[PDB]
Protein chains: 2
Amino acid sequence: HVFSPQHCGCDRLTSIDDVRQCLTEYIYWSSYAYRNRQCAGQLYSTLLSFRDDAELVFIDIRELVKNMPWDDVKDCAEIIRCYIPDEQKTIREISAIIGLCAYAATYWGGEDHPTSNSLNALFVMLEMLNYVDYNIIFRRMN
Amino acid sequence: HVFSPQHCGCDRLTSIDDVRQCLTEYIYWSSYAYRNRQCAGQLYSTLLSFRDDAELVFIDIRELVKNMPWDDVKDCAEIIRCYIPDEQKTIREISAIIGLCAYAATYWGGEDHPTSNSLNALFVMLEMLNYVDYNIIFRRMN
């Protein structure tokens, strides 16, 4: 028995209202639930590919995740805004942010439980994204 | 191997910067981790007593948790703002909100895995509380 995201099996999202819950549960699921429960949907295929958009924006995300202050959400957001400064973000920048946070969540997670740091990855993303960003990234999720 | 909140054993908080991280992990821990990790600190004793402040403000929190739309964070916040309308909240109202969300998280959680609803309880609280609220409730956590 392991956390099962609502959209785990989904190939697409219907409403744009599902966008925040979806990204949230994705990042939480990347903590540890991923190695016990898989998600074959086309939706989770797309999400995982955001790692590519992350690498494109942050260059080396492995070395970046290790460095960043995951104990401090506010400061992490400040660091991200070095790479993505504007409040108006592009669809690639938004994917990068989700991509980075999901990687951080996997890096910092335990095998069967989450950690303070892996949870904080979830809140860094929330800090970063506004409602206008959710409309845009929605276009990659159908 | 269960989630272990950073402040699980703590009797107090040192910095006001720990306040958001603490409440967050408390609410997550109320999902299911509470049955496998005991938190004897005076801090968690105080937090759990916020159920009293919840009952005081929302009358019957059991019947209220069942009714509310936990699938919809925005709407849950709207419902709460019926009871606590002002942006300037009192220390009792802030405790009520934490109290209610922790109860909701326990109600909706599974036995070994959180649920979409139990997680949403966490986000309802985040929706409700601003930084000025964290300074106030900090006075109950030392």
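Note that chain A carries Swiss-Prot numbering, so the residues on display, from first to last, are 8-149.
Per deposition record, X-ray crystallography, 2.7 Å.
Cβ atoms here come from the backbone N, Cα and C positions, even for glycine.
Among the mutagenesis entries in Swiss-Prot is A:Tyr35 to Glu, noted as: Disrupts self-association. Taking Cβ-Cβ distances under 8 Å and a sequence separation of 6 or more, the neighbours of A:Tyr35 (mutagenesis position) in its chain are A:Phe10, A:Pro12, A:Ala112, A:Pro121, A:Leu126, A:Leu129.
Under mutagenesis, Swiss-Prot gives A:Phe130 to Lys with this note: Disrupts self-association and NF-kappa-B inhibition by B14. Shown in sequence order, A:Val80 are the residues of the chain, 6+ apart in sequence, with a C-beta less than 8 angstroms from the C-beta of A:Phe130 (mutagenesis position).
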